[PDB]
Protein chains: 2
Amino acid sequence: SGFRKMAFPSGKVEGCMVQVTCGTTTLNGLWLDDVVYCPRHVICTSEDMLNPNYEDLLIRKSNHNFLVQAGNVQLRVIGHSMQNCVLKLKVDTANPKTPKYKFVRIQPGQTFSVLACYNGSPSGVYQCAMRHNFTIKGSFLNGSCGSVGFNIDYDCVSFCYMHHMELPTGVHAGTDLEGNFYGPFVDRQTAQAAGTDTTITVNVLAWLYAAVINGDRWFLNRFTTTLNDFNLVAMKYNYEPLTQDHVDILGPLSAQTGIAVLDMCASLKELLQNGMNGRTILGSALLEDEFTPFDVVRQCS
Amino acid sequence: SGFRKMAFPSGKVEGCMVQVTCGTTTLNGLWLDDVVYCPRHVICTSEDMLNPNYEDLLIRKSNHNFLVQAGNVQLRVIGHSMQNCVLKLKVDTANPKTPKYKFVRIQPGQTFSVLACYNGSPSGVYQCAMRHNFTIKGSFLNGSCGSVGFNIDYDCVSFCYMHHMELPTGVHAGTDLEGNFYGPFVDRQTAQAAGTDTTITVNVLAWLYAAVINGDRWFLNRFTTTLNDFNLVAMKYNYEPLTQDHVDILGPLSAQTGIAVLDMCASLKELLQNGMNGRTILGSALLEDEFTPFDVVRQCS
Ligand SMILES: *C(=N)c1nn(-c2ccc(C(F)(F)F)cc2)c(=O)n(CCc2ccccn2)c1=O
Ligand SMILES: *C(=N)c1nn(-c2ccc(C(F)(F)F)cc2)c(=O)n(CCc2ccccn2)c1=O
């Protein structure tokens, strides 16, 4: 068959997406059991966004100030709390549709699905990847804050991402479900320096592996290369350096294709040095680093 | 914010995805109300796949031969029927989770979401587009037949696509929910000629429009061009010819950007003639034709 960027199915998460409004500000929350998780900066007014004192602002806000609507269902707040950058608004009504869920902090390179919501209603779903500058590139208009990113292995939903802010650079930053930001970012309207963005080399190999499986074998060179010397090429082109754990996770892909991992590193060396000269892999003229090895096997088998 | 290929949320469709097995063959069905829709060729054995006589095979098969499982729920068949290339297996249990749905036949160029299922369980969701050879490029492994494509405007699910077969060419063909194939294809294991695949010019303009909105304005040339003479460029490069209906549907995008439609056709003329010379729009070194004008506005506003 074929290879496309595929999101996990979204239903288990849609019935967790509520509407959260404090004062004049409206953003999405995540209602799991009897707690509704949402970004802190819901309690900010425009004036406080340079550097708000969140503690002080929360002191002022009231449980009745916190307004939770699950669609046309109307939830009522019985507690409030600040875990790092998130608020936990305890409620009376527990969710009948709470899935088996875990809170997980993802590592750079990992991919997840994003359910983009506005005003508590889901609008669309798309696959993102966490990057080595701990930023994500996604679609987030005004009001999309609170939208969550998640993986579904087996029956379990593993929430890893709550969106908070767009950066002046156009990329997006956010936190895990315990409220800590990925990367150095803070929930202030400050200029914040994202760092250099290094391509997930193990992902690009896995994509190329998914190409040989799906009928694209032009890049396959008769050559080979060494891990140390591939990485010299890698650092030149700002590619994350390959390790043996990387080689090992590609093992299952190595076997089915019967193309050794170092052989593919050599095909990737020429593609970096000689570019593409006008051909395409899997329908792209760019090297693609947002498919993990896991993403490929799940799609290609 | 940003621009990504976004699928519609999938929950309303997941709870319609059942398991359908006839004889030794297992594929997915779509259970709406008291009818479970699935591809005909479920009733084929390997020997009959050159050119099966479907009528005759259905005569032989029995209601009890038709086995429907909604996850661990067990549905029981009380009728059977052949509408073109689909079977309608009436059942006793109506779906408690049937959404407000319509059956629609899409026109070439239109985009929809695909819920990829195996054995009745959804695995992933991704955006496809119907193309002018009436084929789709997607991810469809063995057992994915019966997976459906759909749009969700408002609260209504508009099913347009049931997958049936992969072609020897690697692309995918299927039917509407009334069973008629898009394009000239038949449910036979024959070599079948897909035709020439023309790029949806109105989609590529809409994508470029979505780029100016999202901070990519390098392609914007100070030039202009004529509809007749742009189309001369279009036919050279095998691009679907632009009409005034096309220009009109881009009106809302023309206004917000303040870039006339013919100006963008001129930027597209140079990109076709001079290529990209190594730059990228929206993260791609290819011209993208699987965003309708509707897809762009829904994402960019
Ligand atoms: C997402 N829902 C959203 N988030 N912010 C926002 C608020 C505060 C911070 C802080 F700096 F404190 F971290 C970061 C990001 C928004 O400002 N907006 C814009 C709301 C809006 C309303 C009307 C017109 C324009 N914009 C958000 O949507
Ligand atoms: C999808 N579920 C699927 N469909 N076909 C298939 C069957 C019949 C036709 C016809 F020509 F009649 F139109 C087209 C397509 C499949 O053949 N398979 C393969 C099943 C399989 C099982 C074990 C090992 C390999 N393949 C499908 O999966």
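Note that chain B carries Swiss-Prot numbering, so the residues on display, from first to last, are 3264-3564.
Going by what the header records, the deposited coordinates were determined by X-ray crystallography, 2.5 Å.
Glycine too: its Cβ is placed from the backbone N, Cα and C atoms.
What Swiss-Prot annotates here:
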- B:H3304: active site, for 3CL-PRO activity (ACT_SITE)
- B:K3353 to R: In strain: Beta/B.1.351 (VARIANT)
- B:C3408: active site, for 3CL-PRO activity (ACT_SITE)
- B:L3468 to V: In strain: Zeta/P.2 (VARIANT)
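B:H3304 are the recorded positions among B:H3304, B:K3353, B:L3468 whose C-beta comes within less than 6 Å of an atom of ligand 2, given in sequence order. On a Cα basis, B:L3468 (variant position) lies 39 Å away from B:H3304 (active site, for 3CL-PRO activity).
By a simple count of nearby Cβ atoms, those within 10 Å, the most crowded of the recorded positions B:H3304, B:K3353 is B:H3304. A separation of roughly 33 Å, to the nearest angstrom, links the Cα atoms of B:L3468 (variant position) and B:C3408 (active site, for 3CL-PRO activity). Here the Cα atom of B:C3408 (active site, for 3CL-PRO activity) is found 19 Å from that of B:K3353 (variant position). When the recorded positions B:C3408, B:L3468 are compared by the number of other CB atoms within 10 angstroms of each CB, B:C3408 has the fewest.
When secondary structure is read from DSSP and collapsed to three states, B:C3408 (active site, for 3CL-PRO activity) falls in the coil class.
DSSP classifies B:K3353 (variant position) as strand under the three-state reduction.
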